[PDB]
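Reading through the structure tokens given below for one structure.
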Amino acid sequence: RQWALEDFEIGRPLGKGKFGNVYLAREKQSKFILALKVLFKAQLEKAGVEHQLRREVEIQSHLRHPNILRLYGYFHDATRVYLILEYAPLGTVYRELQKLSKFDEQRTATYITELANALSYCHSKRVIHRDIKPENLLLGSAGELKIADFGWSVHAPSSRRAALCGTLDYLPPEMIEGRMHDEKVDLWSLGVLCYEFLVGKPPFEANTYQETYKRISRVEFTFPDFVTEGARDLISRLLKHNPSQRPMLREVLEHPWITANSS
Ligand SMILES: Cc1cc(Nc2nccn3c(-c4cn[nH]c4)cnc23)sn1
């Protein structure tokens, strides 16, 4: 279980990050292709995220699902921290969306069930991702969804407001205004994503932070003409200010529009 930088051959930079980037890497002894999250120790302390990184490692290493990016192990040196994660061959859902502008009802529903199934596993172990966004969703060889970047992930109903600033597009009312958040946070993020996948943009996307804050707090979104009644229904049920009004993940999986359009 003991790793070092010299045991790997570094390749193409897969994606850009905040505290460090993701690179393609091969383990010399096995020829195993994987992803390396190189995070600089200096930037971690100068923001106070060292504990959240340990929470990320603690969570992701014990989680085992075909729609959750596996964390094989970790190591560090006199400068950086390294996360040995699985490599998603088909890239991010973010690029997939940028390329296609918007997705069809089939693709949206398939991604929704896949995400829900992975969240159903997460919530059965009482683990909340909180940062469910296309930037954190990846794609395997089969084109299957894969949840990554468990940085803001927490256990039990917590008050540890971590995302704070940055884009709030996917954070529910509870998270944006302190109030203790639970599993329902991901159910909100699910609707944000279902909307975004069909429309090409998030339901509350504004020009400023304070602008988006209003739209999230008042839950003010408007569907375009090309949005189906079935799609509109699922999104309306998911995007409710009150958490107890949002449905259980099984109801999402059961939903007519989901079953009629999924795979
Ligand atoms: C063709 C292609 C494949 C890509 N693969 C990946 N891109 C970005 C991030 N990736 C991770 C990852 C995310 N969080 N922790 C690790 C794993 N595989 C990737 S990109 N273009």
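Numbers in chain A come straight from Swiss-Prot, and the residues shown are 126-388, in order.
Positions of Cβ are set from backbone N, Cα and C atoms, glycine also.
In sequence order, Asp274, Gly276, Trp277, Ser278, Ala288, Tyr295, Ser314 constitute the residues six or more apart from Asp256 (active site, proton acceptor) in its chain with CB-CB distances below 8 Å. As annotated by Swiss-Prot, active site, proton acceptor applies to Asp256, with the evidence given as experimental evidence.
Swiss-Prot lists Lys143, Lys162, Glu211, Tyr212, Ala213, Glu260, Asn261, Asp274 with the feature ATP binding site. Reduced to three states, the DSSP call for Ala213 (ATP binding site) is coil. Note: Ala213 (ATP binding site) has non-local neighbours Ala160, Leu194, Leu263, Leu264, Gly265, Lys271, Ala273, i.e. same-chain residues 6+ apart with C-beta under 8 A of its own C-beta.
According to Swiss-Prot, the experimentally introduced change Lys162 to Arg is described as follows: Loss of kinase activity. Non-local neighbourhood of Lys162 (mutagenesis position): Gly142, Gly145, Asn146, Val147, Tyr207, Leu208, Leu210, each in the same chain, at least six residues away, with C-beta under 8 Å from its C-beta.
Taking a C-beta cut-off of under 8 Å and a sequence gap of six or more, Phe165 (mutagenesis position) has these contacts in its own chain: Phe144, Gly145, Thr204, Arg205, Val206. Quoted from Swiss-Prot, the note on mutagenesis experiment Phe165 to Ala is: Decreases the interaction with phosphatase type 1 isoforms.
In the three-state DSSP scheme, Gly198 (mutagenesis position) is classed as strand. Sequence-distant contacts of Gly198 (mutagenesis position), defined by Cβ-Cβ distance under 8 angstroms and a gap of at least six in the same chain, are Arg126, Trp128, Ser186, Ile209. Listed in Swiss-Prot is the mutagenesis experiment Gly198 to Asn, annotated as follows: Reduces interaction with TPX2. Reduces kinase activity tenfold. Promotes interaction with the AURKB binding partners INCENP and BIRC5 that are normally not bound by AURKA.
Counting Cβ atoms from all protein chains shown, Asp274 (mutagenesis position) has 23 others lying within 10 Å of its own Cβ. Swiss-Prot lists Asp274 to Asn among its mutagenesis entries, and the accompanying note reads: Abolishes cilia disassembly and kinase activity.
Secondary structure at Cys290 (mutagenesis position), as computed by DSSP, is coil. The Cβ of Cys290 (mutagenesis position) has 6 other Cβ atoms within 10 Å, all protein chains considered. Among the mutagenesis entries in Swiss-Prot is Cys290 to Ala, noted as: Enhances stability; when associated with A-393.
Quoted from Swiss-Prot, the note on the mutagenesis of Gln335 to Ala is: Reduces binding to MYCN. Taking Cβ-Cβ distances under 8 Å and a sequence gap of 6 or more within the same chain, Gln335 (mutagenesis position) has no neighbours at all.
Reduced to three states, the DSSP call for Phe346 (mutagenesis position) is coil. Under the heading of mutagenesis, Swiss-Prot lists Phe346 to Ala and annotates it as follows: Decreases the interaction with phosphatase type 1 isoforms.
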Local backbone state of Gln335 (mutagenesis position), from DSSP in three classes: helix
Close in space, distant in sequence - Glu211 (ATP binding site), Cβ under 8 Å, 6 or more apart: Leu159, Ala160, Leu194, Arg195, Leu196, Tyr197, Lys271
Of the recorded positions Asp256, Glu260, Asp274, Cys290, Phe346, which ones put their CB under 6 Å from ligand 1? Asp274
In whole Å, could you give the widest CA to CA gap in the ATP site formed by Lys143, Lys162, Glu211, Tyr212, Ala213, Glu260, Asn261, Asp274? 20
